[PDB]
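Visitor: Would you mind keeping the following structure in view while I ask a few things?
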There are 2 protein chains.
Amino acid sequence: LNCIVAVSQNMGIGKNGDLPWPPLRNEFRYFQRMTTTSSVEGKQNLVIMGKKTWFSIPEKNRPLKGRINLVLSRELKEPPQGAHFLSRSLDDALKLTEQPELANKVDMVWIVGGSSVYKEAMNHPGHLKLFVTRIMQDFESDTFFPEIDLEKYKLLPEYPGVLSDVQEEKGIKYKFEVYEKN
Amino acid sequence: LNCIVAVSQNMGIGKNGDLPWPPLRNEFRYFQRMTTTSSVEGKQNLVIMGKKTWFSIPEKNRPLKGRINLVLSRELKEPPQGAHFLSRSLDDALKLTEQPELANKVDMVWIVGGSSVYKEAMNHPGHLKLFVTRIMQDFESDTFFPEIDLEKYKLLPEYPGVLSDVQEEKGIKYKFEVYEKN
Ligand SMILES: Nc1nc(=O)c2nc(CNc3ccc(C(=O)N[C@@H](CCC(=O)O)C(=O)O)cc3)cnc2[nH]1
Ligand SMILES: Nc1nc(=O)c2nc(CNc3ccc(C(=O)N[C@@H](CCC(=O)O)C(=O)O)cc3)cnc2[nH]1
């Protein structure tokens, strides 16, 4: 189980339901690579996200391509147009991937939001890594990413495929971080 | 939604978890054919059965070839070696079935028993057909097919792919029947 998130200096990840920061072409690009790139011969990655997050993807981008899309909602009666699956909980979503037939099609599981879901998963017993983009500048948000327990998670000063120096796009700096827990 | 079964004159469907009658080659062929034949190429039929039914099939025929095998168990920790899916209830399996990614891989749904599964499936609301083979002899049995609500089901005097004549194998006579509920 991987988690991916981009967070401003103040830990906000959302605002009015949109990104608290202007679009970062390269950043979005990195999220496309990480969640798409399957380590295995002919397997696909599964992406799990709550309702608000599905809805925050430009319609013409739905469902995220090259990946299986799963929507968590204790509420929707049927899966939003374009989504692959609906689960009511995270636990039920994780279970489903343990189904023989699914197991052999899915490679990496990525949790891409939102807040309550990051919350649930970060707590989740087990081996988990967090891919965090630190957007070094203050943005006004209404939704925040949780504190990262530094008892439990460790930063990997190096990571196959992840750049190490500070990126800048539209006078906005940010670096890619990878934390692990076992 | 389809149910298929073979039944004695005394409505027996099993003994010491075996078939009450000697094996009928050609009746087996028919079960095989109907459960196997999909109207759509690139789609498979899904077979649902209770645990006792799973284990009742010769380890060599498990899972039933050319079909997705779904096991129903309240108990079971994980899915038995060879199953494709495991569900807790019929309602849960049907729900699995409406998942979009699953929806486009499966054509027809066949319920293969045991008497519990049959029963639950029988009253399930909707369009339902029952494919019943009446073996024209009494056989000692411990398991029994529920009775068909004639207030609800209607025998169709005909059906494509289903031979109308009284069949015989090894001195035993049997006939194929088709019942529908709307
Ligand atoms: N690093 C990181 N960056 C993000 O932008 C991000 N966004 C979410 C949630 N929101 C979204 C919203 C839109 C799209 C999206 O349109 N994705 C497409 C376009 C990628 C591109 O244009 O480069 C995709 O194909 O991945 C993805 C995630 C979760 N984790 C993130 N994590
Ligand atoms: N009409 C009907 N006849 C049955 O024998 C039957 N059996 C079950 C449950 N038990 C079983 C036990 C073994 C196999 C089985 O071995 N099937 C194989 C072989 C068929 C053949 O060899 O011709 C298969 O490929 O279906 C199937 C169902 C449920 N509905 C039935 N329904």
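Heads up, chain A uses Swiss-Prot numbers, so what you see runs 5-186.
Yeah, the Cβs are placed from backbone N, Cα and C, and that goes for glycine too.
This is the feature table in Swiss-Prot:
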- A:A10, A:16-22, A:55-57, A:77-79, A:117-124: NADP(+) binding site (BINDING)
- A:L23 to R: Strongly decreased affinity for methotrexate. Decreases catalytic rate constant 200-fold. Decreases affinity for NADP and dihydrofolate over 10-fold (MUTAGEN)
- A:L23 to F, W or Y: Decreases affinity for NADP and dihydrofolate over 10-fold (MUTAGEN)
- A:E31, A:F32, A:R33, A:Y34, A:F35, A:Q36, A:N65, A:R71: substrate binding site (BINDING)
- A:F32 to R: Reduces catalytic rate 5-fold. Reduces affinity for dihydrofolate 9-fold; when associated with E-36 (MUTAGEN)
- A:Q36 to S: Increases affinity for dihydrofolate about 2-fold. No effect on affinity for NADPH (MUTAGEN)
- A:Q36 to K: Increases affinity for dihydrofolate about 3-fold. Reduces affinity for NADPH about 3-fold (MUTAGEN)
- A:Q36 to E: Reduces catalytic rate 2-fold. Reduces affinity for dihydrofolate 9-fold; when associated with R-32 (MUTAGEN)
- A:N65 to S: Increases affinity for dihydrofolate about 15-fold. No effect on affinity for NADPH (MUTAGEN)
- A:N65 to F: Increases affinity for dihydrofolate about 3-fold. No effect on affinity for NADPH (MUTAGEN)
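Each of the listed features needs to be described in terms of its position in the shown structure.
Guide: The Cβ neighbour count for A:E124 (NADP(+) binding site), using a 10 Å radius and every protein chain shown, is 16.
Sequence-distant neighbours of A:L23 (mutagenesis position) (same chain, 6+ apart, CB under 8 A from its CB) are A:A10. Secondary structure at A:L23 (mutagenesis position), taken from DSSP and collapsed to helix, strand or coil, is coil.
Proximity of A:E31 (substrate binding site) to non-local residues of its own chain (separation of 6 or more, Cβ distance below 8 Å) is seen for A:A10, A:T137, A:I139, A:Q171, A:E173, A:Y178, given in sequence order. Mapped onto three states, the DSSP output places A:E31 (substrate binding site) in helix.
Here the Cβ of A:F32 (mutagenesis position) has 12 other Cβ atoms within 10 Å, regardless of which shown protein chain they belong to.
Cβ neighbours of A:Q36 (mutagenesis position) (same chain, under 8 Å, six or more residues apart in sequence): none. In the three-state DSSP classification, A:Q36 (mutagenesis position) falls within a helix.
Within 10 Å of the Cβ of A:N65 (mutagenesis position) there are 11 other Cβ atoms, across all protein chains.
Secondary structure at A:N65 (mutagenesis position), as computed by DSSP, is helix.
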Visitor: May I ask you to report the DSSP-based helix, strand or coil state of A:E124 (NADP(+) binding site)?
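Guide: Going by the DSSP assignment, A:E124 (NADP(+) binding site) falls within a helical segment, counted as helix.
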Visitor: Which of these recorded positions is closest to A:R33 (substrate binding site) if you go by CA atoms: A:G18, A:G21, A:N65, A:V121, A:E124?
Guide: A:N65
Visitor: Counting Cβ atoms within 10 Å across all protein chains shown, which of the binding-site residues A:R71, A:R78 comes out on top?
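Guide: Result of the Cβ crowding comparison: A:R71.
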Visitor: For A:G118 (NADP(+) binding site), which residues in the same chain are close in space, meaning a Cβ under 8 Å from its Cβ, but six or more apart along the sequence?
Guide: A:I17, A:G18, A:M53, A:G54, A:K56, A:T57, A:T147
Visitor: Spatially, and counting Cα to Cα, which of the recorded positions is closest to A:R71 (substrate binding site)? Options: A:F32, A:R78, A:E124.
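Guide: Nearest listed residue in space: A:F32.
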